[PDB]
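Here is the structure we will look at, set down as structure tokens.
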2 protein chains.
Amino acid sequence: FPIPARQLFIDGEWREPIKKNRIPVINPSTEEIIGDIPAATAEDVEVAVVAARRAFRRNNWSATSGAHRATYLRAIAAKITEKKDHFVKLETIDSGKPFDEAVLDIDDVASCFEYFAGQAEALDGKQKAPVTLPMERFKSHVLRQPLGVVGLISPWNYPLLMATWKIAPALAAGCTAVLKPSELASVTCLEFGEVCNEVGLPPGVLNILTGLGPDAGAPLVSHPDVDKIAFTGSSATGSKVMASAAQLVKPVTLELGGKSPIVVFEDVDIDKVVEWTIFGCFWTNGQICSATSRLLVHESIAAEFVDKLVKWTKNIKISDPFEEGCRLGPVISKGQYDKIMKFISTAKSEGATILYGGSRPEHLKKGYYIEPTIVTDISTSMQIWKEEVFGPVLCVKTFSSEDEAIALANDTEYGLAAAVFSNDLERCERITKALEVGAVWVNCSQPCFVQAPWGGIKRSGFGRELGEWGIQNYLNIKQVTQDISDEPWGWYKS
Amino acid sequence: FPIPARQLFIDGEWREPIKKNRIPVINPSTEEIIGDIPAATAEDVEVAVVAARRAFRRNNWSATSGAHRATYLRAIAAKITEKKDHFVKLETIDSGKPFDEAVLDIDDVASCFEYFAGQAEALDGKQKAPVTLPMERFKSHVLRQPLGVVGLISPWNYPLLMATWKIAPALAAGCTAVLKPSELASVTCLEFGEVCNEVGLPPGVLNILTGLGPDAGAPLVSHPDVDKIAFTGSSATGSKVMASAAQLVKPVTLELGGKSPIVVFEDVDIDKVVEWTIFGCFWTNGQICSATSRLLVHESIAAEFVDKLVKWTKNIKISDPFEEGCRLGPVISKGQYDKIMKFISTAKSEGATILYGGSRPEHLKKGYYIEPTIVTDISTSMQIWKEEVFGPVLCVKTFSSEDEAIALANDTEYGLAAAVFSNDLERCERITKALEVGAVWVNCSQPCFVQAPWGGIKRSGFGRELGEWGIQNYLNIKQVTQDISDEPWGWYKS
Ligand SMILES: NC(=O)c1ccc[n+]([C@@H]2O[C@H](COP(=O)([O-])OP(=O)(O)OC[C@H]3O[C@@H](n4cnc5c(N)ncnc54)[C@H](O)[C@@H]3O)[C@@H](O)[C@H]2O)c1
Ligand SMILES: NC(=O)c1ccc[n+]([C@@H]2O[C@H](COP(=O)([O-])OP(=O)(O)OC[C@H]3O[C@@H](n4cnc5c(N)ncnc54)[C@H](O)[C@@H]3O)[C@@H](O)[C@H]2O)c1
Ligand SMILES: [K+]
Ligand SMILES: [K+]
Ligand SMILES: [K+]
Ligand SMILES: [K+]
């Protein structure tokens, strides 16, 4: 199909980068440039935040009720469901993710807006919520207002979904925003610009700057009229954006991925659990923030599990994303390809065993394809064990004791997610409690519902997006307390 | 009487600074070194966090229930009420604040712990709160666990109260902590160490390092095993601590004070409001984070308000804090004294009018005493208008329009509090909504109840302490979602 030429979406209309630079979009499956995106620069950020600030000042969006903004949200969700086919295809060719996965993404963005429409609606009538004071002299309630203009910065692994994880709560709260999506996957996001016009979003309420991290994002976060930054990306980058935000004591939420464990005890149906473990580390082509990329399996089932494991993954149709039956596409880019490949090299070099994969597929001669990979004979000292690979690469180690599974699981600087498998539920509760982590899956891995709070701890960052926590990141919690006594304070003397 | 010659509180017992350095405590009223406090250094921070981390690992505090910790809280509150007299004294000589104010502080710390004892109790049964998912296949709830070891850093303007604003929620949540109080007011806080032993707090659950900001606090915030920082202080310092915390993507709450407006409309009994305006800017000797230090009064009552104003403040007994009837003490320190004085000089120099005070009192010949000060003929360009003075110094400007009051009030980079006076309540609501601020007082100024969320926006920082928000800053909000179907995910092929 025809990717589209598209431009910068600023103040409801399409604008050209002030420096007129652009960058390639590239099919991960063909290595071929299949198109073009604007390359926003600091000067574009300036006009964008200005539009956003102006839009915020209008008595047209921000001081509006939640129920009012919920209709635009509900409408956006509807529009997306309508142009479904169109989005899911664009997302498959831009991301390199299996077409079947992309269908889920797009259903999920629709569903996300609809959940936050609800949130915005519940925002009303949280307003002026009373707080009880001791005195009778004073009365007090809470207002929940938009913080103002917010910068949203998202990753390429679920282009539109990750972006709406930010857009939906931001808009629900009454903020205006500047979105800067990954330079590795901007098309659906740019295409979102039209959707806004089609649903009648006031101009400047959502602005979309595509471009490189350093050129477009950095200026977004350091801008003096952006009140809050919502960042999702690597921990290394997180640190950078938080330091920049610190200059202006600007609030920040950081979702930074990790090195999440999946611990499997003896008492499990090793055929399903095996299916998850594959899901937890290979799906989305291994590019999952919460990827359960470290398997801690009991020595008991150790061999067998791993056997069925290699069998199942051996079972995965690695092909071009559009090809029917495709359960695994190419990684996002040449750079990522190289990085993942190097992680593999230095893992051999460090003395681990590539008990499957670790190489290009075979049937695929072009495109950034990499075979689901299982590596064993692991030391907790090796790089592969500590570093997030963000490719289809799984590490295996075994354990004797329960609290050795525990110690071994918590043995990272990261702390995003974890998955524990066992039919002994009193054992499951005990493990979920002990995991130094923000999300614990019990007898599954990766299911992420918009109803539930989502974020990490430790190097994985802080703050919770989604659920009933999402909208809160974009609000000014305002206390108002008034004197109803009409008597003098009586502290001083007249 | 004699002060409290203490040492550092670490792991339940009194330890000496590893570098054995100490610093003077000084009565603001006598300029006289009346004592001595330990001067913690980075090496002390090391042993302190270690104690804290160990204490957190003990199945003795952190994995305990909220109701269990609530008793230590309730006990601490009791002990403080018991040793009331002793604390309020020590506070008065350490802070230079009027004895009557100190009295209040100490009642407030007691009350604060009790409120958070309640919070910790409510924490239970929020545990495993269910979140409803669409699919029947999955069940989900939320756990609320302590983040781990937290560093708490507080200011001198309410030595123990400001510290318990952090200690109480931290302990209620199940965290262990290292407290680093201001070097300008550490005695009560050091004395709190004993209270803990007396109520049986496990060792290492609360540690207290006194010392200088750069020597004791900086190492506390940059330490690799401190999971979260709660900071209250100047915006300039806030920026530094957040930049440091960014190194390790460490969560942070920042309460940074401001330049809060008090806007008074024509329709008010200008004797009651006048008393507040004095309270809002001169109480605590002008050293209030939320100090309503900018008066925007309607030209109508302008003259007369200001008249009764000068009259009232002219009526304020400025004397030694212990002297009965004392409504105004010395500022905290020589350095603060100098800073406040300079603000006055450069305000003269910039062309403002010192319509009262601006100088040392007469009857007081020693001690850091400064007259309640009223300054007029203000330009929004002058330093006195923008910069937080943190002394008993009030600026006055007048307004014609309502939305001129509004524009003029929002005319700062800060955004902590604001106070609006008017018997027209429809007008009040309108103004409270428009104020770019975190707390809006209606027909009063400064009343801060532990029941209500407290914090700022803009340069005043972010996050809310106290109320139902307080405890939240010290929790890991953990999602747990489990598969109850027993069926295969069914995404791949066996
Ligand atoms: N916890 C989560 O919610 C979550 C979800 C998915 C992915 N992730 C993480 O996302 C990462 C992959 O995404 P990525 O490669 O796009 O991450 P990244 O760190 O490169 O950056 C993500 C976004 O930040 C922008 N950016 C980069 N440098 C910037 C700078 N200096 N200033 C401002 N913005 C800048 C990027 O261009 C991109 O839009 C993985 O590490 C994964 O762990 C986290
Ligand atoms: N917003 C609020 O809730 C609130 C409440 C009270 C006071 N305040 C503000 O507090 C300020 C006055 O307090 P202050 O003089 O103590 O502020 P400050 O910034 O000088 O320092 C405050 C605390 O931080 C420590 N500190 C200093 N430098 C540090 C560093 N580099 N790293 C780590 N810690 C460091 C100090 O020792 C002190 O204990 C005012 O600006 C006032 O508005 C705000
Ligand atoms: K791409
Ligand atoms: K963290
Ligand atoms: K002192
Ligand atoms: K801010």
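In order, the residues displayed for chain B correspond to 3-496 in Swiss-Prot numbering, which applies throughout.
The deposited model was determined using X-ray crystallography, 2.3 Å.
Positions of Cβ are set from backbone N, Cα and C atoms, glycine also.
Mapped onto three states, the DSSP output places B:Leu186 (K(+) 1 binding site) in coil. Residues or ranges marked as K(+) 1 binding site by Swiss-Prot: B:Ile28, B:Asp96, B:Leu186.
B:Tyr160 to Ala appears in Swiss-Prot as a published mutagenesis result, with the remark: Decreases binding affinity for betaine aldehyde; increases binding affinity for 4-(trimethylamino)butanal. In sequence order, B:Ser97, B:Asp107, B:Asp110, B:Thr286 are the residues of the chain that are 6 or more apart from B:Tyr160 (mutagenesis position) and have a CB within less than 8 Å of its CB.
A mutagenesis experiment is reported in Swiss-Prot for this position, B:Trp167 to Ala, and the note states: Decreases binding affinity for betaine aldehyde; increases binding affinity for 4-aminobutanal. Sequence-distant contacts of B:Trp167 (mutagenesis position), defined as residues of its own chain at least six apart whose C-beta falls under 8 angstroms from its C-beta, comprise B:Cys114, B:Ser156, B:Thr234, B:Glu467, B:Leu468, B:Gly472.
In sequence order, B:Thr414, B:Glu415, B:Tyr416, B:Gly417, B:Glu438 constitute the residues six or more apart from B:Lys460 (K(+) 2 binding site) in its chain with CB-CB distances below 8 Å. Annotated K(+) 2 binding site per Swiss-Prot: B:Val251, B:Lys460, in sequence order.
Residues or ranges marked as active site, proton acceptor in Swiss-Prot: B:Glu257. DSSP gives B:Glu257 (active site, proton acceptor) a strand state. Around B:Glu257 (active site, proton acceptor), the same-chain residues at least 6 positions away in sequence with a Cβ under 8 Å from its Cβ are B:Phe233, B:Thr234, B:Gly235, B:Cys291, B:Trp456, B:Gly457, B:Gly458, B:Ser462, B:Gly463, B:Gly465, B:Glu467.
Listed in sequence order, the residues of the same chain lying 6 or more apart from B:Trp285 (mutagenesis position) and placing their CB within less than 8 Å of its CB are B:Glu103, B:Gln448. B:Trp285 to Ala appears in Swiss-Prot as a mutagenesis experiment; the accompanying note says: Decreases binding affinity for betaine aldehyde.
There are 26 other Cβ atoms within 10 Å of the Cβ belonging to B:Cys291 (active site, nucleophile). Taken from Swiss-Prot, the feature active site, nucleophile covers B:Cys291.
Listed in Swiss-Prot as a mutagenesis experiment, B:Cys450 to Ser is described as follows: Loss of partial inactivation by betaine aldehyde in the absence of NAD(+). Within 10 Å of the C-beta of B:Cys450 (mutagenesis position) we count 19 further C-beta atoms, all protein chains included.
Under the heading of mutagenesis, Swiss-Prot lists B:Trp456 to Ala and annotates it as follows: Decreases binding affinity for betaine aldehyde. All protein chains shown were included, and the count of other CB atoms within 10 Å of the CB of B:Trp456 (mutagenesis position) stands at 24.
Listed recorded positions (B:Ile28, B:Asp96, B:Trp167, B:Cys291) with a CB under 8 Å from any chain A CB: none. Taken in sequence order, the recorded positions B:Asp96, B:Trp167, B:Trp456, B:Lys460 that lie near ligand 6, meaning a CB under 6 Å from one of its atoms, are B:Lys460. Its own atom aside, the Cβ of B:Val251 (K(+) 2 binding site) has 24 Cβ atoms within 10 angstroms in the protein chains shown.
All protein chains shown were included, and the count of other CB atoms within 10 Å of the CB of B:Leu186 (K(+) 1 binding site) stands at 21.
Proximity of the recorded positions (B:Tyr160, B:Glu257, B:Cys450) to ligand 5: a Cβ under 6 Å from the molecule is found for none of them. Highlighted here are the recorded positions (B:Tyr160, B:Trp167, B:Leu186, B:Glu257, B:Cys291) whose C-beta falls below 6 Å from ligand 2: B:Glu257, B:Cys291, in sequence order. B:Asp96 (K(+) 1 binding site) counts 30 other C-beta atoms within 10 Å of its own C-beta, drawing on all protein chains shown. For B:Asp96 (K(+) 1 binding site) paired with B:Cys450 (mutagenesis position), the C-alpha to C-alpha distance reads 22 Å.
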